[PDB]
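Participant: Below you will find the structure I want to go over with you.
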Amino acid sequence: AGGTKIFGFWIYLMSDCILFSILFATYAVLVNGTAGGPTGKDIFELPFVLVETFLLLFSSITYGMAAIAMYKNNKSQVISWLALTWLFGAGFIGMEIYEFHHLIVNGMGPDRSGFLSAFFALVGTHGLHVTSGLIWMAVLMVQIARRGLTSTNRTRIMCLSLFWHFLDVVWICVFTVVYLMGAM
Amino acid sequence: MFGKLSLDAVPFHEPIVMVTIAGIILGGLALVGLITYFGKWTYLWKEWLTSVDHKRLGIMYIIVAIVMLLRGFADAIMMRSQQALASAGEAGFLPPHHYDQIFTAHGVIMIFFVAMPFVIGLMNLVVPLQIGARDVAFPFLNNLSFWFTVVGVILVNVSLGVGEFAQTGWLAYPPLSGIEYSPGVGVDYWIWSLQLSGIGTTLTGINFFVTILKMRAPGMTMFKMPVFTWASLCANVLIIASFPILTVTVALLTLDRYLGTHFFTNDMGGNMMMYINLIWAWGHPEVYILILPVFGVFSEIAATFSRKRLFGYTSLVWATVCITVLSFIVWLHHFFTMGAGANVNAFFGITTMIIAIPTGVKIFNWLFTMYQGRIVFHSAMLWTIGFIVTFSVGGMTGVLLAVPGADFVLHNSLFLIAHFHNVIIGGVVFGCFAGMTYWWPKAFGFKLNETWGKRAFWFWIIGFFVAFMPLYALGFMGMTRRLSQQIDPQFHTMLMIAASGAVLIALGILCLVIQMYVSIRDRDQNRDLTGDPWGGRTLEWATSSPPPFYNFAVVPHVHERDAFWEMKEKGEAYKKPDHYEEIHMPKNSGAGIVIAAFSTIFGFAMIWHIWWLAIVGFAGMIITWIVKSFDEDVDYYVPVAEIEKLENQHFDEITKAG
Amino acid sequence: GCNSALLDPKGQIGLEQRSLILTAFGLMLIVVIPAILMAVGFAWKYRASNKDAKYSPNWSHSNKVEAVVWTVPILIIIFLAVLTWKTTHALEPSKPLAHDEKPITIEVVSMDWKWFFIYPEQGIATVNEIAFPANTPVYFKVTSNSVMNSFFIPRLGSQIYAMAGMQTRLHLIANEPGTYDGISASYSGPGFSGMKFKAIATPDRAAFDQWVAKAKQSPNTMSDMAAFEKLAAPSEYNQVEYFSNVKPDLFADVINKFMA
Amino acid sequence: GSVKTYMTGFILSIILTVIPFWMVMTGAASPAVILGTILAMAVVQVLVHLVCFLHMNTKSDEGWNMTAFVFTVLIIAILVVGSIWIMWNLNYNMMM
Ligand code: HEO
Ligand code: HEM
Ligand SMILES: [Cu+2]
């Protein structure tokens, strides 16, 4: 029963891969779109992106440790690792929201240029994906605390593992293409 | 109550829209009155609306597609009448402000809410039965997909009632559909309808793709499935790999329209052409999603009515796989006139021409399936022959249009409309009616009236020729698409002939309705006793004509290609199992309709800029999803008593009939 | 239609396009006609009613038949694809015509629900009308002041798109003098039906100079962007108009309006 | 999988993230090299994430974890490359 659900979620992640590839192509076309506005070199702070990448990688490692603990049939360890993963994700979302607020207040919002619009679209899509993952972690933890480690809970944890690692891979592609390559 | 919505959003002055609204609202009120009078609210809620059974959701897709076909064809009649009157140097009765709305709405309805609902209805109806499964991988996901499609349909219909619809064509090209040139709310209706319908269709694609691979009957390898299952698997692969492109494209356009971004604007470095590419990157796979399943249907019919084994099974499956692979590298053939380099145009022309070979192979395999068989002239077989004859000419015109040289003058001309209408009517709706008449006993337990079916088929084919052959000549004469006022009088005669064709197709549709009515009226005399009306090869005909909510009491064991035909040949087709076992089934869920209602509220609030109502709707959707994620009592066990009773009743029917 | 716009063209590009259409039609017929003929033949000859017809309820595969089915489409697609490559590389609108006479440059700005044309070399402007001597190449530089449109003269030959802030190139030559209809092949809005103009292929140069001189006598002038914007006001079914004095670089300014 | 493979993946991810960042911020090479090497390290890190963290193996689901992923990678390589090529050509052909 778990097999079919995990395979379905894998096919959904492949659909989401197509979804993100379309946004990547859109950004690549509109990378030079900006006219009389900020460019990649002018606004991209590399230390901030490095801190974001390390915190999301810490999130991925902590969630992996949660999956190992769930294989070890321990509840407290899974709860603690999920809490640490959610805290790392919340930190990452906080930094993304701060960056967006700083860009918008400084009159560099998505309404300024094609390049800024595409940048906002891609990073925002990743942000909503990560916040959906965070809400999923919140509901999964509150379900574990009151139901324990059941077959349904194990299936949900495997699906969330696939989702979170997929998001980390997408963020690797994002910082490679958008942030790091732009600031070159 | 807030935002752009006011008393001025409803068109008081315009008579045509008001009489249409009056018709729809009186129809709805009469249906509600009849349901209340018969007291079938509880039965509808507990058996159809909250049903997780694939057969019920398939039948409800068929109902939605049929009722939307009436609105689509009414728009078609109105457009044809307007063109005929405008050709005679008359002002006509449809201002451009209404004609643009009408053709955009007609295109959107007939593509998203007539073809896809009917095709996915057929898939839900037969695919789980053919593979020997009891249900689909994700029943609640199927119910939610149905309700999302219904939400899209509701938004499109209510667009007429309050405010207006998009006036930018059925694909909403960026510069016209931008906030600068389209200040209206119609484009928002288009955006949200297509977004929610796309979400539903993506969920359906994932569901079927998992169901086909994971829940096959034991001993049935991949190369032993019925061809329709192969075509459905290919179509679902296309849905999964394609619909994200539409989702992202519509999301980018709505970001441009709402937050004032510059994705597709003509200024501030926006690249408008991008949108077209993206939409056609999604656009061309979509049509194969419409044409792959119907091919399977015809193959099935070619197997059933020729009374012989299907020819070139391996060739057919390899051809459909080749079509699936090639349907991703050909989209640019939609805009050769955009002005891309000779290299790109030539490459895309050649690759669009290449995909013609597998379709020709499939047509020849059907022709050689009819080679030395005993052909019975049933309604379905007439539909198949008409489909072959029409689709051959359609494909000919298509490969002619795929050449950039020809496309440089035949693009957006009535030749292109003649092509796409020709191939759609030839393949999609022909396969739809053929499947509906072929699988009607498996959905209700009685047969359709053959006389009315044959009349409807003849009317449809003759009307289609008379209505669309003149469009080839008009396209040759240089008359372009979407012309409303002061049409060149030299295009009058052909358009008048087209008008004649239109009313002929009307009679066909009327015939179809009459057929259904008489089929309902004389159900007691045309019942399907044995569960095998036409001696079908596939497992679906092993069950009783009303299939139990569990498809099979015991999951059948398959050793050969045509399971049911081999079972009949071996002489073991109706054998009583030694004992029946408790069957694990999923419970009916009511959260699908709640999520659908919340999504409808959210979409409507987004269209009319009611921010608080949209927040409430989105929060309601998320809260309902989270709450339904809690409960564990989602499945039950069917006891041995009920299964034994139904199986004994079916076997008594077999014995008495046999 | 025998006397149709595309099957009886007056321009050269129209002539090669008609030849290509007929060759493609001929090549596809050799396979399509047998498909329909065999459909009808197998429907009639091998019906359930016939008793003398050979019945083969187990003949489900044949290597020879499959090879024949696969081969003929492949050969037809190979021939028509070679022809497609040659014609596509030889019928690119963005390709200058081979002719002795020097090409005449026409700029085509596509306003909302009307057509605007500029002769920079002659320094004149027209609304919903063009003129050029017969048997002389014409070089169209097409752009849109607004929403996407499609410049198209069915009899002369190929069409093109007009998009905001983008110049697109096209070439057309008329073999026979006379009046030809020109429309828009892309729906631009309520007034899209309105977009209609006439192309006058004059028998000789002298008639073209007379038409240019007549346009030069127009009291109206297009010297500034303010006059251009005043003309660019949303209007429907605009009559043929003339403008004597034109800004030397108006097309450039129209494109640079969108900073591209 | 074990803690060992996750720790190995973590270490390789740290290295393949640190090196490109340090290389870009310092301009330690020609821009061509600074692009090629970071793209190569990015795809290597993607494969490391797929193998170590996502347990990307052939045997699972009787071979539909390979086929689905390879098919979607082919579709992405079609769509992205096609879009970039088409728009490069469409932008080169509209310059004044
Ligand atoms: C049922 C729906 C559907 C399907 C499956 C197809 C499939 C095809 N379409 Fe029609 N299309 C359909 C409906 C439309 N097409 C369109 C767009 C469109 C365009 C671009 C429009 C333009 O240039 O202006 C071309 C050139 C064609 C041609 C074809 C071709 C060559 C195929 C091929 O993939 C299949 C063709 C079938 C064949 C070839 C079988 C005939 C062959 C026989 C037996 C073999 C004979 C052998 C040879 C001819 C070699 N399609 C549009 C967009 C309209 C818009 O712009 O809004 C629609 C709705
Ligand atoms: C039942 C008979 C049908 C008739 C008589 C009909 C008639 C028409 C007409 C007259 C047009 C306008 C063409 C023009 O611009 O001059 C049109 C457009 C269109 N039709 Fe239909 N149609 C029919 C069925 C269908 C079906 C079943 C579909 C979809 C599967 C379909 C899809 C479309 C599309 C996509 C357009 C283009 C809309 C646009 O240009 O924006 N049609 N139809
Ligand atoms: Cu196409």
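Recorded method for this deposit: electron microscopy, 3.2 Å.
Cβ from N, Cα, C; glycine included.
This is the feature table in Swiss-Prot:
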- B:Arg71, B:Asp75, B:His98: ubiquinone-8 binding site (BINDING)
- B:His106, B:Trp170, B:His421, B:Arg481, B:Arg482: heme b binding site (BINDING)
- B:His284, B:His333, B:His334: Cu(2+) binding site (BINDING)
- B:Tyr288, B:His411, B:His419: Fe(II)-heme o binding site (BINDING)
- B:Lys55 to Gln: No effect (MUTAGEN)
- B:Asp75 to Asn: Abolishes quinol oxidase activity (MUTAGEN)
- B:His98 to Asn: Abolishes enzyme activity (MUTAGEN)
- B:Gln101 to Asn: Reduces quinol oxidase activity by 75%, decreased affinity for ubiquinol-1 (MUTAGEN)
- B:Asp188 to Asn: No effect (MUTAGEN)
- B:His284 to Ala: 1% quinol oxidase activity, loss of heme o (MUTAGEN)
- B:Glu286 to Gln or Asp: Great decrease in quinol oxidase activity (MUTAGEN)
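For each feature listed, report its degree of burial, its nearest neighbours and the pertinent distances within the displayed model.
Facilitator: B:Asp75 (mutagenesis position) falls within a helical segment according to DSSP. For B:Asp75 (mutagenesis position), the same-chain residues lying six or more positions away in sequence with a CB closer than 8 A to its CB are B:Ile102, B:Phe103, B:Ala105, B:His106, B:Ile109.
Look at B:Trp170 (heme b binding site): DSSP puts it in coil.
When Cβ atoms from all protein chains are considered, those within 10 Å of B:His334 (Cu(2+) binding site) total 21, not counting its own. Secondary structure at B:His334 (Cu(2+) binding site), taken from DSSP and collapsed to helix, strand or coil, is helix.
Look at B:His411 (Fe(II)-heme o binding site): DSSP puts it in coil. Sequence-distant contacts (6 or more apart, same chain, Cβ under 8 Å) of B:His411 (Fe(II)-heme o binding site) comprise B:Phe336, B:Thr337.
Less than 8 angstroms from the CB of B:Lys55 (mutagenesis position) sit B:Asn124, B:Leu125, B:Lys442, B:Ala443, B:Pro547, each of them six or more residues away in the same chain.
Of all Cβ atoms in the protein chains displayed, 20 besides its own lie within 10 Å of the Cβ of B:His98 (mutagenesis position).
Cβ neighbour count for B:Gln101 (mutagenesis position): 22 (other Cβ atoms within 10 Å of its Cβ, all protein chains included).
Summarising the environment of B:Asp188 (mutagenesis position), the number of other Cβ atoms within 10 Å of its Cβ, over all protein chains shown, is 24. Taken residue by residue with DSSP, B:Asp188 (mutagenesis position) is part of a helix.
Annotation for B:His284 (mutagenesis position): spatial neighbours B:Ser327, B:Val330, B:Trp331, B:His333, B:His334, criterion Cβ-Cβ under 8 Å with sequence separation of six or more.
Neighbour list (B:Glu286 (mutagenesis position), Cβ cut-off 8 Å, at least 6 residues apart, same chain): B:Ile111, B:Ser242, B:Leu246. In the three-state DSSP scheme, B:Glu286 (mutagenesis position) falls into the helix class.
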Participant: Using CB under 6 Å from any atom of ligand 3, narrow the recorded positions B:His98, B:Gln101, B:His106, B:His284, B:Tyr288 to the ones that qualify.
Facilitator: B:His284
Participant: Using Cα coordinates, what distance in whole Å links B:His98 (mutagenesis position) and B:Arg482 (heme b binding site)?
Facilitator: 12
Participant: So if I take the recorded positions (B:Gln101, B:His284, B:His333, B:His419) and measure from each Cβ to the nearest atom of ligand 1, which come out below 6 Å?
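Facilitator: By the Cβ criterion, which requires under 6 Å to ligand 1, the hits are B:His333, B:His419.
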Participant: So which of B:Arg71, B:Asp75, B:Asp188, B:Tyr288, B:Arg481, listed as recorded positions, have a Cβ under 6 Å from an atom of ligand 2?
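Facilitator: If the test is a Cβ under 6 Å from any atom of ligand 2, the answer is B:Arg481.
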Participant: I want to verify one value. Collapsing DSSP to three states, which class is B:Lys55 (mutagenesis position)?
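Facilitator: Looking at the DSSP assignment, B:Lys55 (mutagenesis position) belongs to a helix.
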Participant: At the level of the C-alpha atoms, what whole-angstrom distance separates B:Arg481 (heme b binding site) and B:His419 (Fe(II)-heme o binding site)?
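Facilitator: Taking the Cα atoms only, B:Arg481 (heme b binding site) lies 13 Å from B:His419 (Fe(II)-heme o binding site).
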Participant: What whole-number Å value do you get for the CA-CA distance of B:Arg71 (ubiquinone-8 binding site) and B:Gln101 (mutagenesis position)?
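Facilitator: About 13 Å separate the Cα atoms of these two residues.
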Participant: List, in sequence order, the residues of the same chain other than B:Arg71, B:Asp75, B:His98 whose Cβ lies within 8 Å of the centroid of the Cβ atoms of the recorded ubiquinone-8 site.
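Facilitator: These residues sit around the ubiquinone-8 site: B:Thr20, B:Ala74, B:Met78, B:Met79, B:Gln101, B:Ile102, B:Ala105, B:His106, B:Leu160.
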Participant: Rounded to an integer, what is the Cα-Cα distance in Å between B:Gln101 (mutagenesis position) and B:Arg482 (heme b binding site)?
Facilitator: 11
Participant: So around the Cu(2+) site, B:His284, B:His333, B:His334 aside, which residues have their CB within 8 A of the centroid of those CB atoms?
Facilitator: B:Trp280, B:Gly283, B:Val330, B:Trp331, B:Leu332, B:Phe335, B:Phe348, B:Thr352
Participant: For the heme b site (B:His106, B:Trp170, B:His421, B:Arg481, B:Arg482), what does the 8 A shell look like? I mean other same-chain residues with CB within 8 A of the CB centroid.
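Facilitator: Apart from the listed residues, the neighbours are B:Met79, B:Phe103, B:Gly107, B:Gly169, B:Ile417.
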